[PDB]
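Enquirer: Have a look at this one.
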Amino acid sequence: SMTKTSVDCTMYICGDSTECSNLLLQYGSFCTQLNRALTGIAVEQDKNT
Amino acid sequence: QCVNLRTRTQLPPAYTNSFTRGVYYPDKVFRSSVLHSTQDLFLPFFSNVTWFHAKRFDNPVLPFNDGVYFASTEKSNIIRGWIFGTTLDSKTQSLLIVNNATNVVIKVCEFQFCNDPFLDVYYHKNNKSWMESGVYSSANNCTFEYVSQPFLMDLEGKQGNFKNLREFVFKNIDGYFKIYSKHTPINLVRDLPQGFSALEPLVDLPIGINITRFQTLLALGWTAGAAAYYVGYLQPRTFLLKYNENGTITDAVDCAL
Amino acid sequence: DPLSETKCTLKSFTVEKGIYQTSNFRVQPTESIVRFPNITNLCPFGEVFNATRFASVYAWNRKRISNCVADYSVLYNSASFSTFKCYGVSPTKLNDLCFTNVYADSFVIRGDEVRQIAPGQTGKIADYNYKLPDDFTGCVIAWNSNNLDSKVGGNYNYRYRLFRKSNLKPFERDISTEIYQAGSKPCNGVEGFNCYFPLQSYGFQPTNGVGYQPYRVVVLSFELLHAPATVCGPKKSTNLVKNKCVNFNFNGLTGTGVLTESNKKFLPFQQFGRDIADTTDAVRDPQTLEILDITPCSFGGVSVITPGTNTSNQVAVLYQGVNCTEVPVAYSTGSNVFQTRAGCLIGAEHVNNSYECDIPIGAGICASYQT
Amino acid sequence: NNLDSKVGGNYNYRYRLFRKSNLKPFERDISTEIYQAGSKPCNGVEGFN
Amino acid sequence: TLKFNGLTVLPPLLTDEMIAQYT
Ligand SMILES: *[C@@H]1O[C@H](CO)[C@@H](O[C@@H]2O[C@H](CO)[C@@H](O[C@H]3O[C@H](CO)[C@@H](O)[C@H](O)[C@@H]3O)[C@H](O)[C@H]2NC(C)=O)[C@H](O)[C@H]1NC(C)=O
Ligand SMILES: *[C@@H]1O[C@H](CO)[C@@H](O[C@@H]2O[C@H](CO)[C@@H](O)[C@H](O)[C@H]2NC(C)=O)[C@H](O)[C@H]1NC(C)=O
Ligand SMILES: *[C@@H]1O[C@H](CO)[C@@H](O[C@@H]2O[C@H](CO)[C@@H](O)[C@H](O)[C@H]2NC(C)=O)[C@H](O)[C@H]1NC(C)=O
Ligand SMILES: *[C@@H]1O[C@H](CO)[C@@H](O[C@@H]2O[C@H](CO)[C@@H](O)[C@H](O)[C@H]2NC(C)=O)[C@H](O)[C@H]1NC(C)=O
Ligand SMILES: *[C@@H]1O[C@H](CO)[C@@H](O[C@@H]2O[C@H](CO)[C@@H](O)[C@H](O)[C@H]2NC(C)=O)[C@H](O)[C@H]1NC(C)=O
Ligand SMILES: *[C@@H]1O[C@H](CO)[C@@H](O[C@@H]2O[C@H](CO)[C@@H](O)[C@H](O)[C@H]2NC(C)=O)[C@H](O)[C@H]1NC(C)=O
Ligand SMILES: *[C@@H]1O[C@H](CO)[C@@H](O)[C@H](O)[C@H]1NC(C)=O
Ligand SMILES: *[C@@H]1O[C@H](CO)[C@@H](O)[C@H](O)[C@H]1NC(C)=O
Ligand SMILES: *[C@@H]1O[C@H](CO)[C@@H](O)[C@H](O)[C@H]1NC(C)=O
Ligand SMILES: *[C@@H]1O[C@H](CO)[C@@H](O)[C@H](O)[C@H]1NC(C)=O
Ligand SMILES: *[C@@H]1O[C@H](CO)[C@@H](O)[C@H](O)[C@H]1NC(C)=O
């Protein structure tokens, strides 16, 4: 198993800014899609072990 | 007041190898235990650099192109200052750096100079040890002054019996002109040393002028001490720099070497 | 409640058993802090506005200025100027502003001529010795000086330029004393009919009518934003705060973090510490020299542990990798709180009996719903 | 011009030169109160600066 | 030989002592 990783997609892309966070809402569900992609890996590292 | 001496005809300039010399801290940022790469104007390693040495007297004019490594292995402080400018006639500002036994002056009035300007160790003239005027006539449009204490003072190690190397980098960028330097003891007859040590930023100045040529000022029918000075021109490259656990640049590699 | 924050995010009313991710936790900055270099070498305002004697306006002074800080608090805030007008800033904003070259012009005039020092004017002072350009973006400071520069016999030391062949250009100065020709005839020698000596001297007497009474002018001329800055208004600074999350600024290194005292020693020229990532991890204080570790304000996922909604409506919360001592800034009432390799766990009880894993909490821990 | 403009000055039309800040979208300010360019507070219908 | 920007690393359910135990 490798290191589990998880990301705040707002804090990576728009860190400490509402102004950017609004422009990110325009793109919708993508951040949750990324989160799931990482949460999937992270469950499977426990499962492999 | 011009004390002209066209005494030495233009000669064929010596070259010597600059090893792993003249690296300087790029910015005021501590980085430690780390192999940081960077892009800035640095002296190419192993390059031949122009070698001059003070009947041993050397006093040429030469050009400037983004930046310089100046260095000198010398005993008893014969070397003292620098002129920088783009025309050297008062059409343009031209900055001066002069040091004496201790004090520096830095001045940006449009000095009208001489073909062969210098200062010697003052005697007679006005009176013994005179103001740093002799290079030029006109100040009257004095855009700038600045002044400081020890810019190039002595180090002991039993009375400086060795020649102690003094290294200076001169740079202009974005209207800041900047200095970085080191002084160290070594025992070597006629070369810039194989070995490694970093130049830390000594002073900064928002002069904001086109700069294109330069000339060393060294003191003296006349008799004086005599030693080497070296000029190498910096280049746009990429370095990998090793900073030790204490955040000092301890070794460097020149990617293009 | 955190349970609704699952139901919302999962877009479901009944929820199955498990641990579920929600919005991340992130501590809000306790205050803003501003750390700048001490106001140090102030500009020569005592020599400019407080120089004992002034020039005559015909031969108007130009005191060039550089390498200093331009605090005006001992300037605008003092009532000693009956006419300070700025023409291209709020005079309040000056301390929060910067200037390229500076030239303090200093001279004396009649009060009924002070108006002619404003840009775009006519009358002998504007026409023949001092004439501001129509886009003047300096500032102008003038005051009655009857009690300083008036003389019982008239202060004929101060003088205007009454006659001129033509009306002059902005920032032209004339030291001519050659004889003005008011007629078509040429003028020779020193004097004659329609020959005139071109200066005249002010009858500044203390008895003079207000307007007629002498007035001191300083023009703060500056030409701006075409070369590197060497004079600026004072960058005001504030007390240092520690062991709290804050929005910081050091010397224009703006950012946010918990500030802590560093063991790192920086060589005397350095001010910032940067990581392998080249991210800023430490900073020197620019007043009270010491090195500070920047630690970015404590943050991590909120994960809500639940038995299925088809079983119970009691839940628990993990703040992932947060020390319990940081959660109270936010259920910070606590009552059931436990601290773990995984984070801070809130809303659950610890039991020494090692059951089989049920809901995984990570780092050796699982949780379950039991008697 | 042909409907609204008169040779000595149709001053019946006014704008606003000063304000506490920048007005919000579709906000209308009817205010007439004396603006303070200077530091001094300024009760009454007029005052210096 | 072996947190920033919203990026985070999550710990394993089976801690090295439990792996040492299963082994
Ligand atoms: C020209 O020089 C004058 C002498 O230095 C200077 O007067 C000084 O004005 C300041 C500020 O008005 C006074 O500072 C004190 O003000 C009050 C007392 O009146 C105190 O509450 C404060 O704490 C502060 O100490 C000085 O007392 C005063 N100096 C004297 C002795 O007269 C002018 O302001 C200067 N003007 C310019 C244009 O530079
Ligand atoms: C070294 O150079 C300094 C800087 O020019 C000299 O200091 C000046 O000396 C004159 C005469 O005493 C003063 O009028 C200046 O005001 C001094 N400058 C400053 C900034 O203080 C110094 O005299 C020189 N010393 C020697 C040994 O040459
Ligand atoms: C030296 O003096 C000359 C002449 O006073 C300066 O040239 C002036 O520069 C300003 C600023 O760019 C211009 O507005 C003027 O038109 C220039 N006048 C002339 C006659 O050329 C020059 O800038 C001065 N240099 C320094 C360093 O002070
Ligand atoms: C970094 O610098 C420090 C300080 O100069 C060095 O620590 C010193 O080590 C010497 C030799 O053991 C001792 O005499 C000093 O007492 C130490 N200084 C302190 C403040 O404890 C350290 O060795 C340097 N590290 C490297 C890698 O050069
Ligand atoms: C900023 O100003 C303060 C003084 O206002 C300087 O700090 C002083 O340092 C001395 C010597 O340690 C102490 O005796 C004083 O008590 C300190 N003053 C204060 C207010 O703490 C400080 O040096 C200045 N900043 C810089 C960079 O020099
Ligand atoms: C959570 O943080 C606290 C400090 O706020 C830690 O408590 C410290 O623990 C060490 C080791 O036992 C002691 O030396 C300190 O004196 C304790 N400090 C305080 C303020 O009590 C605690 O260990 C941390 N826990 C975790 C899981 O990280
Ligand atoms: C160095 O100098 C030698 C002359 O001794 C010359 O042939 C050579 O091209 C020079 N190389 C560089 C890189 O300047
Ligand atoms: C030399 O003379 C100048 C005046 O010309 C005087 O100011 C200075 O102090 C004198 N220096 C010494 C060392 O006597
Ligand atoms: C000097 O500066 C001027 C203006 O910036 C520029 O046009 C000119 O090319 C410069 N000359 C040199 C030799 O760099
Ligand atoms: C779900 O809830 C119902 C009551 O609404 C209960 O009768 C049933 O046993 C529950 N089903 C499961 C799968 O737990
Ligand atoms: C559980 O056992 C631990 C020792 O393994 C002890 O520290 C703790 O107090 C016990 N808890 C209870 C509730 O008895």
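We number chain D the way Swiss-Prot does; in order, the residues shown are 439-487.
This entry, so its header tells us, was determined using electron microscopy, 4.3 Å.
Note: Cβ is positioned from N, Cα and C throughout, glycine not excepted.
Pasting the feature list from Swiss-Prot:
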- D:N440 to K: In strain: Omicron/BA.1, Omicron/BA.2, Omicron/BA.2.12.1, Omicron/BA.2.75, Omicron/BA.4, Omicron/BA.5, Omicron/BQ.1.1, Omicron/XBB.1.5, Omicron/EG.5.1 (VARIANT)
- D:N460 to K: In strain: Omicron/BA.2.75, Omicron/BQ.1.1, Omicron/XBB.1.5, Omicron/EG.5.1 (VARIANT)
- D:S477 to N: In strain: 20A.EU2, Iota/B.1.526, Omicron/BA.1, Omicron/BA.2, Omicron/BA.2.12.1, Omicron/BA.2.75, Omicron/BA.4, Omicron/BA.5, Omicron/BQ.1.1, Omicron/XBB.1.5, Omicron/EG.5.1 (VARIANT)
- D:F486 to V: In strain: Omicron/BA.4, Omicron/BA.5, Omicron/BQ.1.1 (VARIANT)
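Each of these features: where is it, how hidden is it, and who are its neighbours?
Expert: Within 10 Å of the C-beta of D:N440 (variant position) there are 4 other C-beta atoms, taking all protein chains into account. The secondary structure of D:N440 (variant position), as reduced to three states from DSSP, is coil rather than helix or strand.
In this chain, no residue six or more apart from D:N460 (variant position) has a CB-CB distance below 8 Å.
For D:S477 (variant position), the number of other Cβ atoms no farther than 10 Å from its own Cβ, over all displayed protein chains, is 11.
D:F486 (variant position): 6 other CB atoms within 10 A of its CB, across all protein chains. DSSP assigns D:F486 (variant position) to coil in the three-state reduction, placing it in neither a helix nor a strand.
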Enquirer: Using DSSP reduced to three states, classify D:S477 (variant position) as helix, strand or coil.
Expert: coil
Enquirer: Which whole-number value in Å describes the distance between the Cα atoms of D:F486 (variant position) and D:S477 (variant position)?
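Expert: So the Cα of D:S477 (variant position) lies 11 Å away from that of D:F486 (variant position).
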Enquirer: Measuring Cα to Cα, how far is D:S477 (variant position) from D:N440 (variant position) in Å?
Expert: 44
